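K.L.:
First, the structure itself, so that you have it in front of you.
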Amino acid sequence: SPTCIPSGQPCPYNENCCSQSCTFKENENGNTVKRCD
């Protein structure tokens, strides 16, 4: 179901994380996005 974003998944804001804790990790493209704790 389309609920909160689970850990390891990409999150837009810390207000959309299942754990309520969003972070910023680097990808392989050489960029940096936000995921869930």
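Structure determined by solution NMR.
Note: Cβ is positioned from N, Cα and C throughout, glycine not excepted.
Quick paste of what Swiss-Prot says about this protein:
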MUTAGEN   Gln9 to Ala  4-fold decrease in toxicity to crickets, and insignificant decrease to flies. 16-fold decrease in binding affinity to cockroach membranes
MUTAGEN   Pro10 to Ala  6-fold decrease in toxicity to crickets and 15-fold to flies. 190-fold decrease in binding affinity to cockroach membranes
MUTAGEN   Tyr13 to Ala  16-fold decrease in binding affinity to cockroach membranes
MUTAGEN   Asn27 to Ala  14-fold decrease in toxicity to crickets and 30-fold to flies. Abolishes toxicity to crickets and flies; when associated with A-35. 195-fold decrease in binding affinity to cockroach membranes
MUTAGEN   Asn27 to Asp  12-fold decrease in toxicity to crickets
MUTAGEN   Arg35 to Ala  4.4-fold decrease in toxicity to crickets, and 15 to flies. Abolishes toxicity to crickets and flies; when associated with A-27. 280-fold decrease in binding affinity to cockroach membranes
MUTAGEN   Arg35 to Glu  7.8-fold decrease in toxicity to crickets
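Are these features on the surface or tucked inside, and what touches them?
P.N.:
If you draw a 10 Å sphere around the CB of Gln9 (mutagenesis position), it holds 12 other CB atoms from the protein chains shown.
Counting only residues at least six positions away in the same chain, the Cβ atoms of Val33, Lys34, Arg35, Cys36 sit under 8 Å from the Cβ of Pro10 (mutagenesis position).
Applying an 8 A CB threshold to same-chain residues 6+ apart, the list for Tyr13 (mutagenesis position) reads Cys22, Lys34. According to its DSSP assignment, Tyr13 (mutagenesis position) is coil.
Around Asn27 (mutagenesis position), a 10 Å sphere centred on its CB holds 10 further CB atoms from the protein chains shown.
A coil conformation is recorded for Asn27 (mutagenesis position) in the three-state DSSP classification, outside any helix or strand.
Around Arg35 (mutagenesis position), a 10 Å sphere centred on its CB holds 17 further CB atoms from the protein chains shown. Classification of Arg35 (mutagenesis position) by DSSP places it within a strand.
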K.L.:
Just to verify a number: CA distance, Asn27 (mutagenesis position) to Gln9 (mutagenesis position), in angstrom, no decimals.
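P.N.:
Roughly 13 Å, rounded to the nearest whole number.
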